[PDB]
Amino acid sequence: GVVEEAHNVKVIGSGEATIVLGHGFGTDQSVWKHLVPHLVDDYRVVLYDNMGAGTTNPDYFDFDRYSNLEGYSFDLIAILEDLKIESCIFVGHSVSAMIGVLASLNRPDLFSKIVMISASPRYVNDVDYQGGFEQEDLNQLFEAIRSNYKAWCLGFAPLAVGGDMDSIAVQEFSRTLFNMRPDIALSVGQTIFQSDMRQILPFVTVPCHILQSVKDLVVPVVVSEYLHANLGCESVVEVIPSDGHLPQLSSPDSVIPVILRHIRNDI
């Protein structure tokens, strides 16, 4: 199918109990490789790639459609409808956490639970909010992306992933980062890092599990507290004693058991 092909959709298993996993900026569905083996015996598992990922056709990247996160949330609903999924647990990594939240505002019936990994509603600081970045910091990042994309990827990947700078996870993320077309990477980076989801958090009704590494380049721990305090749904927080923004990929031994506990157990 058109939607299936465009987003590299994979469906593993049959039956009603369904988990849908959405990845973050700069990576793809492979980020879930250490989690999926522990899900497939109990759940139908759905994987997909975000439009603009290097694994997707750049001719399908509509800059107007994806000028806000709503475009990605419409894609997610389209995938669920195409697969005739009536209800899922949604696991959202990084920007996909907010994409799932947005989708759940429009179609709360399609989600029983959202499990967030490394989520943030706002990366920019103001005098009463810590997101991790001053606007000048972000301006510097965008200029680096524009100036030399390969050099930026090589420098950013070890910082974002954490741990040893020459780990396989760092190498993998460097590769998927550079797999993006540079103009798309810049545009999507700006859209995500300048986003603001804070104001819609009180309207969320689907219960949320808020998970993150205690050390995360782009998500201060106080952001998990902020999500918990301001989401209008039932929520729980668990900060993991792990390093990195893609901890399910780079630190699975400590991270996967926590994610599984929150998938398998309700608040």
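Chain A is numbered as in Swiss-Prot; shown residues: 2-268, in order.
Yeah, the Cβs are placed from backbone N, Cα and C, and that goes for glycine too.
Summarising the annotation, Swiss-Prot assigns active site, nucleophile to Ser95. For the published mutagenesis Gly133 to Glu, Swiss-Prot gives the following note: In kai2-1; loss of function. Record note (Swiss-Prot) on the mutagenesis of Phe134 to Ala: Fivefold decreased affinity for karrikin. For the published mutagenesis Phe194 to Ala, Swiss-Prot gives the following note: Fivefold decreased affinity for karrikin. Annotation comment: Swiss-Prot describes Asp217, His246 as active site. Mutagenesis annotation in Swiss-Prot: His246 to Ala, described as Threefold decreased affinity for karrikin; the structure shown retains the original residue.
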Neighbourhood of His246 (mutagenesis position) by C-beta distance under 8 A, where only residues 6 or more apart in the same chain count: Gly25, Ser95, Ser119, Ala161, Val162, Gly163, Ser214, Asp217, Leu218, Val219, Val220
Residue among the mutagenesis positions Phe134, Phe194 whose Cβ has the most other Cβ atoms within 10 Å: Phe194
Rounded distance in angstrom between the Cα atoms of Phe194 (mutagenesis position) and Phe134 (mutagenesis position): 9
Surrounding CB atoms that lie within 10 Å of the CB of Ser95 (active site, nucleophile), all protein chains: 27
Among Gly133, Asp217, the one of these recorded positions whose Cβ has the fewest neighbouring Cβ atoms within 10 Å: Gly133
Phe134 (mutagenesis position): secondary structure state under DSSP, collapsed to three categories: strand
